Amino acid sequence: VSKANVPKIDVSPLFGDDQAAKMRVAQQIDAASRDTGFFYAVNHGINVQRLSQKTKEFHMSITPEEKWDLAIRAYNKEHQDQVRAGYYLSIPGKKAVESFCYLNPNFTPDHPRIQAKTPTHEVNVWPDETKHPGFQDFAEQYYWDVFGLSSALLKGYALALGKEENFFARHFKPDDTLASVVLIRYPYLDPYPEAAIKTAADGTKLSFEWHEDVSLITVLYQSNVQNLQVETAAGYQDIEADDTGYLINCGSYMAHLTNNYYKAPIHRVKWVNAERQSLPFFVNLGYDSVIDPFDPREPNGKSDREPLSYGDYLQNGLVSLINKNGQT
Ligand SMILES: CSC[C@@H](NC(=O)[C@H](CS)NC(=O)CCC[C@H]([NH3+])C(=O)O)C(=O)O
Ligand SMILES: [Fe+3]
């Protein structure tokens, strides 16, 4: 398989006030978005080594009892309110992956959307503080660090599409974003059960099948173990690993809003027998956020798509992804 073109882009100007330098970053985002759909954000300012260390400490110390106590409803019928947030268990002999998902720390018991029991909004669940000292505080702070990077990236995408820098960012707010962090553990297993390995039509062994992301953009940290592939006009291509940067791509809400000018790249996860991490941040807007679809390839910029609220998009997309590629 040939190597995919995934450029490294220094996104540091997006945190500053040099408008010309921001346009030069926006062009790089435009170019990558129009080519393979992927780029590595470098000079992003986040301490990813500490994120990996704290995540490993958690994954390797959590016990079976704690996983049931934090489990989503797909694994524990007693937790009917946990559709998104909580622990997603492995099934030894059958399913290797396991993970922990958390949402906006501002979704507290008194938040208006939590009081209304609005779909896709939940109060996070956390392990015992005595058993995992500092974990909740670290994880909540990580949400806000990656939120800050994501806001800066959204400024770059807006400028790239010919809009004002707050075009997307104005709908991405601390008090109501539906964004999520997922701490995914992909384990080393000896023997690796065949039931946990899928095979693509082209013969490639996979851990997760082809898909488009359910997001506006996805901001991903991964270990230094090659595993991702992107479908291009030249076929599936390997994405090189880089554990110092963030791998960025568009999700299907960006494809909808831009009329496929910036596509949501189809990508898949190869099977690798290695202990590693996949830590995505899905950049989701607010429940009622609606951006009128447009088309940057058309002179009048008009699109033939109907407006879709982010809440409707997200609820439907997450269900569809489970139906297509299985409960994770
Ligand atoms: C390289 S794909 C990256 C990663 N796979 C995932 O993260 C998959 C596909 S993006 N996403 C999902 O299952 C949606 C989770 C949504 C979350 N539960 C929520 O409530 O927000 C991986 O396997 O490495
Ligand atoms: Fe994905």
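The residue numbers of chain A are those assigned by Swiss-Prot, with the residues present covering 4-331 sequentially.
Method of determination (from the header): X-ray crystallography, 1.5 Å.
Every residue gets a Cβ built from N, Cα and C, even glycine.
Annotation note: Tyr189 (isopenicillin N binding site) sits in a strand segment as assigned by DSSP. Sequence-distant neighbours of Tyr189 (isopenicillin N binding site) (same chain, 6+ residues apart, CB-CB distance under 8 A): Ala99, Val100, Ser210, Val275, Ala277, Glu278, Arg279, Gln280, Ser281. The isopenicillin N binding site annotation in Swiss-Prot covers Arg87, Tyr91, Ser183, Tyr189, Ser281 and is backed by experimental evidence.
Sequence-distant neighbours of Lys98 (mutagenesis position): residues of the same chain at least 6 apart with a C-beta under 8 Å from its C-beta are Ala198, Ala199. What Swiss-Prot notes for the published mutagenesis of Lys98 to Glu is this: Strongly reduced the catalytic activity.
Annotation source Swiss-Prot lists domain 'Fe2OG dioxygenase' at 176-288. Taken through DSSP, the domain 'Fe2OG dioxygenase' (176-288) splits into 9 helix, 48 strand, 56 coil.
Per Swiss-Prot, the feature Fe(2+) binding site maps to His214, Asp216, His270; the stated evidence is a large-scale study or a structure entry. Sequence-distant neighbours of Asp216 (Fe(2+) binding site) (same chain, 6+ apart, CB under 8 A from its CB) are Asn252, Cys253, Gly254, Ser255, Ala267, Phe285.
Among the mutagenesis results in Swiss-Prot, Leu223 to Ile or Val has the note: Strongly reduced the catalytic activity. The residue drawn here is the original one.
The 10 Å shell around the Cβ of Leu231 (mutagenesis position) contains 23 further Cβ atoms across the protein chains shown. According to Swiss-Prot, the experimentally introduced change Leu231 to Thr is described as follows: Abolishes the catalytic activity.
Swiss-Prot documents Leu231 to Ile or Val as a published mutagenesis change and attaches the note Strongly reduced the catalytic activity.
Annotation source Swiss-Prot lists 2-oxoglutarate binding site at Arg279, citing sequence analysis.
Quoted from Swiss-Prot for the published mutagenesis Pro283 to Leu: Abolishes the catalytic activity. The Cβ of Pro283 (mutagenesis position) has 22 other Cβ atoms within 10 Å, all protein chains considered.
Taken in sequence order, the recorded positions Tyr91, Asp216, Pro283 that lie near ligand 1, meaning a CB under 6 Å from one of its atoms, are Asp216, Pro283.
Using a 10 Å Cβ-Cβ cutoff, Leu223 (mutagenesis position) registers 22 neighbours. Between the CA atoms of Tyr91 (isopenicillin N binding site) and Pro283 (mutagenesis position) there is a gap of 15 Å. A Cβ distance below 6 Å to any atom of ligand 2 is met, among the recorded positions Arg87, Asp216, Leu223, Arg279, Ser281, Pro283, by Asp216.
Of the candidate binding-site residues, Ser183, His214, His270, the one lying closest to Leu231 (mutagenesis position) when CA atoms are compared is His270. Each residue in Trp213, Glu215, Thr221, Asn252, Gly254, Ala267, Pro268, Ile269, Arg271 lies on the same chain as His214, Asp216, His270 and has a C-beta within 8 Å of the C-beta centroid of that Fe(2+) site, without being one of the site residues.
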